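The structure under discussion appears below in the form of structure tokens.
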Amino acid sequence: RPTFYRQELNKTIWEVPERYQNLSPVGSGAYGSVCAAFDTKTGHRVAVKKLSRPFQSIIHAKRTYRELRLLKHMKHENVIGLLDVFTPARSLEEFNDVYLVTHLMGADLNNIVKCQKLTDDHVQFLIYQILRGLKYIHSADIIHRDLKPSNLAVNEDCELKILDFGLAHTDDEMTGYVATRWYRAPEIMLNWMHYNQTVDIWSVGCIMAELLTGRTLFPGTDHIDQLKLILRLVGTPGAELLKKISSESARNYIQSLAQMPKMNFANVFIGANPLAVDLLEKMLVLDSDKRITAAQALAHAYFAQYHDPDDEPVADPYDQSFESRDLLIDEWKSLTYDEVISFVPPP
Ligand SMILES: O=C1C=NC(=O)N1c1ccc(Cl)cc1
Ligand SMILES: [Cl-]
Ligand SMILES: [Cl-]
Ligand SMILES: [Cl-]
Ligand SMILES: [Cl-]
Ligand SMILES: [Cl-]
Ligand SMILES: [Mg+2]
């Protein structure tokens, strides 16, 4: 066991192993507080996150376990990984605090596209990396659920990593003129049907459009204004898709709208590479059953310069059976403790 030292930073007690030095507060959401630090063992600048109230309820205890299981599993060049996890506790009886350590991220995709469009070669490389990461994530039957520019880290060499997996956002966070909703697939924005991995491909289409134009594709002022923007581009549904909407009330609302045909995407994305237009048409499909998958998209001719099927790996199998399990707070806490002490660091 390493030696720990204590300090107070912005009214918060931080107790961390001696290897982590020069701690500096960076942010604090509702799930914890974050400090930048220097890791003397690896030489990396790192983010250290102290979870806030990790075991305050059954819901919160299960969410802590879910987050740690997911971060321990992810081992791919285009996905955030876990460098370390620690607790100052010396036994399960005194276990209360969880700290997570990752590589410190600089700019996100917003700070690169803010009010600005990129060249086609840059769009090819950035979207290729998102899809390479997504092929890996989806091969473990994981759905990200919250892909958007602020959840994509980018460096000066245009290299990209996916972060901030959806751990299951409030009603108020999705209300109004907000980027938190602009990248969401229509079937989950209005709870038409059950989530599945195709929702992530819709988000990639929205991101790719915004890189090509410099502007948000569907900047709706509320859920219904956004749906109207979506259907104007991709057309109103046929009876095939209407059949698959379990909400009778949602079926009734869609049929209240005047019918609209799918628009010509070459007249929307003026001047774009025709191969980019073709790929957008295959991602931005209303019926989720018919969207292109990440593995299929990597083989599309838009990525001929980068595609290498011997260098696009899949993930080890991932056991999610805990998600349908009903446990008490102290049982979720015990499972989490076991995962902290069994962590093996990367090479
Ligand atoms: O799609 C592309 C590729 N280059 C562009 O300048 N666009 C683009 C299209 C429409 C608007 Cl309104 C703005 C930008
Ligand atoms: Cl140490
Ligand atoms: Cl990483
Ligand atoms: Cl503790
Ligand atoms: Cl964003
Ligand atoms: Cl597993
Ligand atoms: Mg985020």
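Per Swiss-Prot, chain A residues shown: 5-172, 174-352, in order.
Recorded method for this deposit: X-ray crystallography, 1.8 Å.
Every residue, even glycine, has its Cβ placed from backbone N, Cα and C.
If you look up Swiss-Prot, you'll see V30, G31, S32, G33, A34, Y35, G36, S37, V38, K53 marked as ATP binding site. Neighbour list (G36 (ATP binding site), Cβ cut-off 8 Å, at least 6 residues apart, same chain): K53, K54, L55, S56.
Residues annotated as active site, proton acceptor in Swiss-Prot: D168. Listed in sequence order, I84, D150, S154, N155 are the same-chain residues at least 6 apart in sequence whose CB falls under 8 Å from the CB of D168 (active site, proton acceptor).
Among the sequence features in Swiss-Prot, the mutagenesis site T180 to A is noted as follows: Phosphorylation blocked. Every protein chain shown contributes to the tally, and the Cβ of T180 (mutagenesis position) ends up with 12 other Cβ atoms within 10 Å.
Quoted from Swiss-Prot, the note attached to the mutagenesis of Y182 to F states: Phosphorylation blocked. Reduced to three states, the DSSP call for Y182 (mutagenesis position) is coil.
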Item to check | Site extent for ATP (largest Cα pair distance over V30, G31, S32, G33, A34, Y35, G36, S37, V38, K53, Å) | outcome: 14
Checklist outcome for this item: Quick note, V38 (ATP binding site) and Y182 (mutagenesis position): C-alpha atoms separated, nearest Å, by 28
Checklist entry - In the same chain, outside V30, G31, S32, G33, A34, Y35, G36, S37, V38, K53, whose C-beta lies within 8 angstroms of the Cβ mean position for the ATP site? => result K54, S56
Next on the checklist: Can you give me the Cα-Cα distance between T180 (mutagenesis position) and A34 (ATP binding site) in Å, rounded to a whole number?
Outcome noted: 18
Next on the checklist: Using a 10 Å cut-off on Cβ-Cβ distances across all protein chains shown, tell me which of the binding-site residues (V30, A34, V38) has the largest neighbour count.
Outcome noted: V38
Checklist entry - Rounded to the nearest angstrom, how far is the Cα of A34 (ATP binding site) from the Cα of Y182 (mutagenesis position)? => result 21
